[PDB]
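Engineer: Take this structure, written in structure tokens, and hold onto it; I'll ask about it next.
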Amino acid sequence: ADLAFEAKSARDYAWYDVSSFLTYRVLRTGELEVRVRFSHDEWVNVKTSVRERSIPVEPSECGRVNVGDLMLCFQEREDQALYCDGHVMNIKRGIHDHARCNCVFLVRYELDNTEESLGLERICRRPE
Ligand SMILES: [Zn+2]
């Protein structure tokens, strides 16, 4: 029930689970950064690059994912595999039960603006 966090690396713009927070600093420009240890230690901007951890979606609740939603998406390309922000553009709804969702979510990645068709098993929702 404790709050848990993910942080966005300024190295590759992808999100990583935070194990703990070590210290902080203020840049001369006024920006506040925290030093995080990941579940390697990095400085990350508090305002833009630390948030409550994204949440897996169970097959029985795939209806809660809607066009326009911000999702954390598993983006696998070549031998690179990053968790990146995307927005759901389109949903092809499938016939399925509680065991496995077969709906297809077309996502558009925020950073490079590319699109990919993903299953529920590669996307996580934001809290609230
Ligand atoms: Zn579904």
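Here chain A follows Swiss-Prot for its numbers: 125-163, 169-257, in order, are the residues you see.
Looks like X-ray crystallography, 1.9 Å, at least that's what the header says.
Cβ coordinates come from backbone N, Cα and C, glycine included.
Quick paste from Swiss-Prot:
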- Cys191, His225, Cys230, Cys232: Zn(2+) binding site (BINDING)
- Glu130 to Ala: DNA methylation defects (MUTAGEN)
- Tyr140 to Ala: Loss of interaction with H3K9 and DNA methylation defects (MUTAGEN)
- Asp141 to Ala: Strong DNA methylation defects (MUTAGEN)
- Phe162 to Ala: Loss of interaction with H3K9 and strong DNA methylation defects, when associated with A-165 (MUTAGEN)
- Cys191 to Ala: Decreased stability of the protein (MUTAGEN)
- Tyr212 to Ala: DNA methylation defects (MUTAGEN)
- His225 to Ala: Decreased stability of the protein. Decreased stability of the protein; when associated with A-232 (MUTAGEN)
- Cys232 to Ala: Decreased stability of the protein; when associated with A-225 (MUTAGEN)
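What does the local environment look like for each feature on the list?
Structural biologist: Annotation note: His225 (mutagenesis position) sits in a coil segment as assigned by DSSP. Within 10 Å of the C-beta atom of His225 (mutagenesis position) sit 14 other C-beta atoms, taking all shown protein chains into account.
Taking the Cβ of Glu130 (mutagenesis position) as reference, residues of its chain lying under 8 Å away and at least six apart in sequence are, in sequence order, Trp139, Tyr140, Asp141, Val142, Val179, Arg180, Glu181, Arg182, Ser183, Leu201.
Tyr140 (mutagenesis position) carries a strand DSSP state (E or B).
Spatially close to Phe162 (mutagenesis position) yet at least six residues away along the chain are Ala131, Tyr140, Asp141, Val142, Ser143, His169, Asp170, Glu171, judged by Cβ distances under 8 angstroms.
Sequence-distant contacts of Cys191 (mutagenesis position), defined by Cβ-Cβ distance under 8 angstroms and a gap of at least six in the same chain, are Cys230, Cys232, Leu249. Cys191 (mutagenesis position) falls within a helical segment according to DSSP.
Proximity of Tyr212 (mutagenesis position) to non-local residues of its own chain (separation of 6 or more, Cβ distance below 8 Å) is seen for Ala138, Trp139, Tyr140, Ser183, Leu201, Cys202, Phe203, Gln204, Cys253, given in sequence order.
Taking the Cβ of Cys232 (mutagenesis position) as centre and 10 Å as the limit, one finds 17 other Cβ atoms among all the protein chains shown.
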Engineer: Which mutagenesis positions, if any, among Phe162, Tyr212, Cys232 have a Cβ under 6 Å from ligand 1, given in order along the chain?
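Structural biologist: Correct list: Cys232.
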Engineer: Where among the mutagenesis positions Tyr140, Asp141 do you find the Cβ with the fewest other Cβ atoms within 10 Å?
Structural biologist: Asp141
Engineer: Given the recorded Zn(2+) site (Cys191, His225, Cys230, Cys232), which additional residues of the same chain have their Cβ within 8 Å of the Cβ centre, ordered by sequence?
Structural biologist: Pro188, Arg222, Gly223, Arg229, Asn231, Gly248, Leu249
Engineer: By a simple count, how many Cβ atoms lie within 10 Å of the Cβ of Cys230 (Zn(2+) binding site), its own Cβ left out?
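Structural biologist: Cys230 (Zn(2+) binding site): 23 neighbouring Cβ atoms within 10 Å.
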